[PDB]
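Below is one structure; the comments refer to it alone.
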Amino acid sequence: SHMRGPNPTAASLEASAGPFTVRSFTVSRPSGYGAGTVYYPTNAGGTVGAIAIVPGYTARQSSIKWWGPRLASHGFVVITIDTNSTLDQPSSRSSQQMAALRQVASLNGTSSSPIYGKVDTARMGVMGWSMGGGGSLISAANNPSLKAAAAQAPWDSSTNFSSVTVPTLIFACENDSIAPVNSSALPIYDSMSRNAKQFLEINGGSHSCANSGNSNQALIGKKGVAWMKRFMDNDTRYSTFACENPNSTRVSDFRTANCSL
């Protein structure tokens with residue numbers, strides 16, 4: 001267990017920001033990816049786990065930026081990345097996500113870095129949108145020591161993620177016409193037998209339903225923070241929120257397995 005911050009409430013996890021103070025910086029010399037913003041917290045008590053977030057095809061940090069402060073304010077170091085090319089495919093995106101986690105761990109050891117010793121480099125998570133969500137699931141399949149994964153509107157050329165043992169949360173957008181739920185998100189979710197997993201489908205959601213500026217930041221933010229706290233911190237105070245079937249008009253579908261209360 002790695003418990004930091006007060007006992008959460010649905011209300012405080014729905015809030016725009018958690019208890020901790022967040023400052024950010026642009027990574028100076030990115031190592032094995034295009035660009036990175038690091039978001040961190042100053043007064044967490046101990047060190048916090050790190051999460052690397054990757055956008056979709058043609059997209060940049062903009063699409064996924066809101067997660068940086070939303071997660072960091074609850075006790076994580078979060079790096080949002082631009083890929084080497086906006087036209088990088090999921091396997092390449094996974095490689096770059098893992099290179100960003102690698103560099104976050106190096107900046108942890110770098111006296112000139114604002115996250116100097118602010119990071120616990122044994123507790124790492126992966127997140128991403130679309131092809132970046134596909135990348136996150138590849139990162140989880142290839143690296144089972146990752147503590148948690150969350151993909152929003154994921155897309156990959158293959159829907160078989162049966163090797164994934166990492167607790168995985170899938171955000172789906174009901175009306176997605178880019179990576180439709182019935183051919184992408186759902187099939188990907190159904191492939192995972194060996195892990196804690198969850199599927200939350202956003203009612204009437206387009207492909208961008210979990211991106212910066214979305215109309216469900218309360219519910220989506222609550223779920224992603226609760227999932228990452230539960231599984232990255234092994235913090236059982238978050239079990240109620242991580243596993244709950246939300247009683248919301250904003251949710252069109254909910255599935256979960258191996259998520260014990």
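Numbering starts at 1 and runs along the chain as it is shown here.
Per deposition record, X-ray crystallography, 1.7 Å.
Including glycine, each Cβ sits where the backbone N, Cα and C put it.
According to Swiss-Prot, the active site, nucleophile annotation covers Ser130. Sequence annotations record features per position, and here Swiss-Prot assigns active site, charge relay system to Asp176, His207. The poly(ethylene terephthalate) binding site annotation in Swiss-Prot covers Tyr57, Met131, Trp155. In Swiss-Prot, a mutagenesis experiment is listed as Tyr57 to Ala (Swiss-Prot position 87), annotated with the note Displays increased enzymatic activity on PET bottle. Displays decreased enzymatic activity on PET film and on BHET. Experimental mutagenesis is annotated in Swiss-Prot for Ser63 to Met (Swiss-Prot position 93), with the remark: Increases activity towards 1-naphthyl butyrate. The annotation that Swiss-Prot gives for the mutagenesis experiment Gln89 to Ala (Swiss-Prot position 119) reads: Displays decreased enzymatic activity on PET bottle and on BHET. For the mutagenesis experiment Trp129 to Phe (Swiss-Prot position 159), the note given by Swiss-Prot reads: Increases activity towards 1-naphthyl butyrate. Here Swiss-Prot notes a mutagenesis experiment, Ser130 to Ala (Swiss-Prot position 160), with the remark: Loss of enzymatic activity on PET bottle and on BHET. In Swiss-Prot, a mutagenesis experiment is listed as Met131 to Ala (Swiss-Prot position 161), annotated with the note Displays decreased enzymatic activity on PET bottle and on BHET. Annotation of the published mutagenesis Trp155 to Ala (Swiss-Prot position 185) in Swiss-Prot: Exhibits highly impaired PET degradation capacity relative to wild-type PETase. Also displays decreased enzymatic activity on BHET; the original residue is retained in the structure shown. According to Swiss-Prot, the mutagenesis experiment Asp176 to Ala (Swiss-Prot position 206) carries this note: Loss of enzymatic activity on PET bottle and on BHET. Quoted from Swiss-Prot, the note on mutagenesis experiment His207 to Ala (Swiss-Prot position 237) is: Loss of enzymatic activity on PET bottle and on BHET. Looking at Swiss-Prot, the entry for mutagenesis of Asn211 to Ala (Swiss-Prot position 241) says: Displays decreased enzymatic activity on PET film and on BHET. Among the mutagenesis entries in Swiss-Prot is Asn211 to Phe (Swiss-Prot position 241), noted as: Increases activity towards 1-naphthyl butyrate.
Taking the features listed in Swiss-Prot, we show where each one sits on the structure.
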| residue | record | DSSP class |
| --- | --- | --- |
| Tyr57 | mutagenesis position | coil |
| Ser63 | mutagenesis position | helix |
| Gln89 | mutagenesis position | coil |
| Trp129 | mutagenesis position | strand |
| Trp155 | mutagenesis position | coil |
| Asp176 | mutagenesis position | coil |
| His207 | mutagenesis position | coil |
Those mutagenesis positions from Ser63, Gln89, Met131, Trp155, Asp176 that fall inside 10 A of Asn211 (mutagenesis position) by CA distance are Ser63
For each of the mutagenesis positions (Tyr57, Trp129, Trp155), count the other CB atoms lying within 10 A of its CB, then report the residue with the highest count.
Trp129
Please report the distance from the Cα of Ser63 (mutagenesis position) to the Cα of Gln89 (mutagenesis position), rounded to the nearest angstrom.
17
Across the listed poly(ethylene terephthalate)-binding residues, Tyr57, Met131, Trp155, what is the farthest Cα to Cα distance, given in whole Å?
10
Restricting to the same chain and to sequence separations of six or more, state which residues have a Cβ under 8 Å from that of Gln89 (mutagenesis position).
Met131
Which of the mutagenesis positions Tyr57, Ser130, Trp155 has its Cα nearest to the Cα of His207 (mutagenesis position)?
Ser130
Same chain, |i - j| six or more, Cβ under 8 Å of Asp176 (mutagenesis position); the result in sequence order is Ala153, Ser184, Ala185, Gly205, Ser206, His207, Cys209
Can you name every residue in this chain, apart from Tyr57, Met131, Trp155, with its Cβ inside 8 Å of the center of the Cβ atoms of the recorded poly(ethylene terephthalate) site?
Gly56, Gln89, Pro90, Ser130, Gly132, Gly133, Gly134, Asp156, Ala179
I need the CA-to-CA distance for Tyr57 (mutagenesis position) versus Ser130 (mutagenesis position), whole Å please.
8
Around the Cβ of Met131 (mutagenesis position), other Cβ atoms found within 10 Å total 29
Count the other Cβ atoms sitting within 10 Å of the Cβ of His207 (mutagenesis position), across every protein chain shown.
19
Across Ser130, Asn211, listed as mutagenesis positions, the smallest other-CB tally within 10 A is for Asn211
Let me check the 10 A CB neighbour count of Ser63 (mutagenesis position). How many other CB atoms are there?
23
